[PDB]
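K.L.:
Dropping a structure here in structure tokens format, bear with me for questions.
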Amino acid sequence: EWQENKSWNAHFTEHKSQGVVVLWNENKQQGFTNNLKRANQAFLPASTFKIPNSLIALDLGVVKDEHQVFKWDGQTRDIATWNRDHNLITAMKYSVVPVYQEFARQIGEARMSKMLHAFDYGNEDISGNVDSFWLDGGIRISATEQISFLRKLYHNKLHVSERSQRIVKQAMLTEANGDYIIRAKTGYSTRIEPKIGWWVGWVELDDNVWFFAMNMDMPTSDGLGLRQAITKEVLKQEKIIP
Ligand SMILES: CC(=O)NCCc1ccc(-c2cccc(C(=O)O)c2)cc1
């Protein structure tokens, strides 16, 4: 059911990094990874948490729809794209932490905790500050647990409305061409060691869907582009994409 392919380690070694890629073939119900241990090691979700956070905010009416404008609070932050108004689509695209911190404040501790348990999301532990626990609190999730969560989202099986799930999957849209569609979310965890990057989501083909979750050591922001690059090299090697 689960197969380990250590030859994929070359895609990390060649870039002088270390990490895990996990792939799941939905048609065949078969999983593949370069490192079974790390695939089941739990890390801070960082901005990958914007997927569940979006779902919860939409289902509770904290976010009306993907068009509602979240006005910049006028505080200059060091990421230029954060210093502007956003909707759900652009806030996800630019991983706008302060917008999602306000979502979490409006969701509140109790509803956040219940919903993450309903989602079976990671260790389901929101210990810490309600507006930052996914960055430096107690919540943890593994690459295999990300895939389990994404598969439910894909099939609209999470315990929120179909509409909420459709909107979040729209907001996850990352790439689309005549060969495939990628819906995914990046993450970048720096507040707790080890610093890592995430990329989780799936590849839609004409006749199958491949779910993926990767994380990798990220000692500096210089390597963030390797999250997508390494994943796509694995997808290419496995002939999932051209
Ligand atoms: C204020 C702060 O958060 N500093 C910590 C340093 C930091 C934080 C976030 C990003 C970041 C932002 C948006 C997108 C991406 C990406 O992965 O593409 C990365 C870059 C640097």
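Chain A uses Swiss-Prot numbers throughout; the residues present, in order, are 24-265.
Even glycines carry a Cβ here, placed using N, Cα and C.
Swiss-Prot lists these features:
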type	residues	note
MUTAGEN	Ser70 to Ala	Does not alter thermal stability
MUTAGEN	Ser70 to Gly	Increases thermal stability. Abolishes hydrolysis of cephalothin and decreases catalytic efficiency about 60-fold with respect to ampicillin
ACT_SITE	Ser70	active site, acyl-ester intermediate
BINDING	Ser70, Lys73, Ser118, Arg250	beta-lactam binding site
MUTAGEN	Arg189 to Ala	No significant effect on catalytic efficiency with respect to ampicillin. Very little reduction in dimerization at neutral pH. Predominantly monomer at neutral pH; when associated with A-206. Slightly decreases thermal stability. Significantly decreases thermal stability; when associated with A-206
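Please go over these features one by one and say how buried each is and what sits next to it.
P.N.:
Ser70 (mutagenesis position) is surrounded by 23 other CB atoms, counting those within 10 A of its CB over all protein chains shown.
Under the three-state DSSP scheme, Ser70 (mutagenesis position) falls in the helix class.
Under 8 Å, Cβ to Cβ, and six or more positions away along its own chain, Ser118 (beta-lactam binding site) finds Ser70, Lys73, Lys208, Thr209, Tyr211.
DSSP classifies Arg189 (mutagenesis position) as helix under the three-state reduction. Counted within 10 Å of its Cβ, the other Cβ atoms near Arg189 (mutagenesis position) come to 14, all protein chains included.
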K.L.:
For the recorded positions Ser70, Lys73, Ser118, which residues place their CB under 6 A from an atom of ligand 1?
P.N.:
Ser118
K.L.:
List the same-chain residues at least 6 positions away in sequence whose Cβ sits under 8 Å from the Cβ of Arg250 (beta-lactam binding site), in sequence order, or say none.
P.N.:
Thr209, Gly220, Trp221, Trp222, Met237, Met239
K.L.:
If the beta-lactam site is taken as the center of the Cβ atoms of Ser70, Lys73, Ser118, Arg250, which further residues of that chain fall within 8 Å of it by their Cβ?
P.N.:
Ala69, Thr71, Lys208, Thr209, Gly210, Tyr211, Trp221
K.L.:
On the Cα atoms of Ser70, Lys73, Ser118, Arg250, which are listed as binding beta-lactam, what is the maximum pairwise distance in Å?
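P.N.:
Greatest Cα-Cα span of the listed binding residues: 17 Å.
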